[PDB]
Amino acid sequence: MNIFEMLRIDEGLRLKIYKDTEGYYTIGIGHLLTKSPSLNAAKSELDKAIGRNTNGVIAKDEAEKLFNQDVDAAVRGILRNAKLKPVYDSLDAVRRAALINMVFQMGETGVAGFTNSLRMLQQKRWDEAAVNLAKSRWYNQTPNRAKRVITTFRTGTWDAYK
Ligand SMILES: [Cl-]
Ligand SMILES: [Cl-]
């Protein structure tokens with residue numbers, strides 16, 4: 001297991017524009033296109049992102065490419081973020097994948113706001129961080145995915161994904 005296979009399990013793959021859990025237009029492997037209600041603003045962003053007229057549909061290779069960019073951007077955002085970087089540096093390889101997953105799902109800004117959990121993770125208080133991470137809208141809204149991520153942080157193994 002690795003970050004790519006982990007996120008592929010959590011996000012799935014769709015080749016036609018769809019709405020995410022929040023009702024936003026997405027395509028491929030959890031690639032947010034726009035928060036706007038307009039399917040046309042979605043198709044526009046989509047064609048901008050692919051560099052071709054897609055009519056709302058893309059190929060597998062195209063989805064994977066967006067995915068490669070997105071993971072990369074997620075890592076780079078963590079490394080550039082003054083609050084995230086120290087946490088990431090302090091973690092083992094598995095736990096690092098758990099943080100990247102949160103960042104990809106909710107953005108740097110959102111994760112960065114989990115102040116107390118971040119501090120518990122840095123301190124390696126696994127059980128306590130897991131309890132604190134659960135008191136969040138995130139956990140309440142996508143409980144199955146949240147539990148998997150949280151188990152990854154508590155355990156340091158890929159068990160939740162096997
Ligand atoms: Cl893009
Ligand atoms: Cl879920």
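So this one's X-ray crystallography, 1.8 Å, going by the header.
Backbone N, Cα and C define each Cβ position, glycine as well.
Database features (Swiss-Prot):
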- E11 to Q: Complete loss of activity (MUTAGEN)
- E11: active site, proton donor/acceptor (ACT_SITE)
- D20 to C: Nearly no effet on specific enzymatic activity (MUTAGEN)
- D20 to A, N, S or T: Complete loss of enzymatic activity (MUTAGEN)
- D20: active site, proton donor/acceptor (ACT_SITE)
- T26 to E: Complete loss of activity at neutral pH; covalently bound substrate (MUTAGEN)
- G30 to A: Almost complete loss of enzymatic activity (MUTAGEN)
- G30 to F: Almost complete loss of enzymatic activity. The enzyme is destabilized by 1.5 kcal/mol (MUTAGEN)
- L32, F104, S117, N132: substrate binding site (BINDING)
- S117 to V: 50-fold decrease in enzymatic activity (MUTAGEN)
- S117 to I: 500-fold decrease in enzymatic activity (MUTAGEN)
- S117 to F: 10-fold decrease in enzymatic activity (MUTAGEN)
- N132 to I: 5-fold decrease in enzymatic activity (MUTAGEN)
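Counting other C-beta atoms within 10 Å of each candidate's C-beta, the mutagenesis positions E11, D20 are led by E11. Listed in sequence order, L7, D10, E11, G12, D20, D70, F104, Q105 are the same-chain residues at least 6 apart in sequence whose CB falls under 8 Å from the CB of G30 (mutagenesis position). Checked against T26 (mutagenesis position) by C-alpha proximity, the recorded positions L32, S117, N132 yield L32 as the nearest. Most buried of the mutagenesis positions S117, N132, judged by other Cβ atoms within 10 Å, is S117. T26 (mutagenesis position) carries a strand DSSP state (E or B). Here the binding-site residues are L32, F104, and the one whose Cβ sees the fewest other Cβ atoms within 10 Å is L32.
Under the DSSP three-state reduction, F104 (substrate binding site) is assigned to helix.
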